[PDB]
Amino acid sequence: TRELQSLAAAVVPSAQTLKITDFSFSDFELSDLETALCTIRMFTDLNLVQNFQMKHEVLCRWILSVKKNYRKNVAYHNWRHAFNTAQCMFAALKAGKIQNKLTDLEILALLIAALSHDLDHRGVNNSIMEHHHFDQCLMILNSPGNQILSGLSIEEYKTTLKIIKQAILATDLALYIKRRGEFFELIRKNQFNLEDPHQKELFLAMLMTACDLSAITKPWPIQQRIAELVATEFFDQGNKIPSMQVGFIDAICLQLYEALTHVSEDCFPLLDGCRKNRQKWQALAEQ
Ligand SMILES: COc1ccc([C@H]2C[C@H]3c4c(nc5ccc(C#N)cc5c4N2)CCN3C(C)=O)cc1Cl
Ligand SMILES: [Mg+2]
Ligand SMILES: [Zn+2]
């Protein structure tokens, strides 16, 4: 309440000041309070506070509830990773122009899922995990004073919960591998149509994984620092790195970001930064 009083009374700087529209956004210089302000700006500039009548104090308490339920002692899967996944979601809807291809409920659920998709993570060394993350997302969404979705009707609320649940479930890389071949086959044949609800639901799953791994697309000095955090989680429980990074980019990332650019050409900076990082890690791999 000492933190919530200061956050609620603050002024929320514009999206341009906060630099949350650039795919190259980084958070290393930001306080926990600054990340909260950037998050309010995301809800605000996506018209989520307005279209769904969110009381300011409730959104402030909800953001702080979400942030508190991430574990700081976890090197990578912490609040900062969830904040970044939401930022890339914002950058994709705005700079990537994905906004027009989605509905308000879908955008409202994507932002909530991106912020929640790793709640109570304990580090890689501890599809059940994603079901636990949605469980914690649901518990916070139902906490007194945190119900940011109270402005929705019951039909709106039930649809949004279904989308939130699927989006968090989609961040299971096993589900991504199960489903990506379909998404690539329909991108191949020039058949991809978002009007198909099964195709729209599949795309929302791919958009989640794209933002979930957005770190692999960051500029080299940032990507180097994030790859450190990843190593500290996998390794030190809190040489071989360059090769494992190129293998991850090859197996997982490059096709995903390639397909995303076909859906919207303005998501190209993700595919670009992911390639420049493959070059950098490949050179390091060769010593
Ligand atoms: C001991 O050190 C490492 C070991 C492996 C990796 C590789 C693979 C790794 C991985 C995973 N998710 C990542 C998400 C983002 C980024 C970035 N940027 C990189 C990610 C990432 N890199 C999950 C799958 N995985 C597995 C199975 O090991 C990196 C480091 Cl440093
Ligand atoms: Mg996860
Ligand atoms: Zn994640």
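The numbering of chain A matches Swiss-Prot: 537-662, 679-790, 811-859, in order.
If you're wondering, the header gives X-ray crystallography, 2.5 Å.
Note: Cβ is positioned from N, Cα and C throughout, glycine not excepted.
Quick look at what Swiss-Prot lists:
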ACT_SITE  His613  active site, proton donor
BINDING   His617, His653, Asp654, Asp764  Zn(2+) binding site
BINDING   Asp654  Mg(2+) binding site
BINDING   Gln817  3',5'-cyclic GMP binding site
MUTAGEN   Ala767 to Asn  Changes substrate selectivity from cGMP-specific to dual cAMP and cGMP binding and hydrolysis; when associated with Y-775 and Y-853
MUTAGEN   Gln775 to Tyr  Changes substrate selectivity from cGMP-specific to dual cAMP and cGMP binding and hydrolysis; when associated with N-767 and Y-853
MUTAGEN   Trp853 to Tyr  Changes substrate selectivity from cGMP-specific to dual cAMP and cGMP binding and hydrolysis; when associated with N-767 and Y-775
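According to DSSP, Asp764 (Zn(2+) binding site) is assigned to a helical segment. Taking a Cβ cut-off of under 6 Å from any atom of ligand 2, the recorded positions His617, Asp654, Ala767, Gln775, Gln817, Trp853 reduce to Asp654. Taking every protein chain shown into account, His613, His653 are the recorded positions, and of these the Cβ with the most other Cβ atoms within 10 Å belongs to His653.
Gap in the deposited chain: 20 residues are missing between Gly790 and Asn811, whose Cα atoms are separated by 19 Å. Once the 16 residues left out of the deposited model between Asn662 and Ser679 are set aside, the two flanking Cα atoms are found 14 Å apart. Here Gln775 (mutagenesis position) is compared against the recorded positions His653, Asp654, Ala767, and the shortest C-alpha distance is to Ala767. The Cβ of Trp853 (mutagenesis position) has 24 other Cβ atoms within 10 Å, all protein chains considered.
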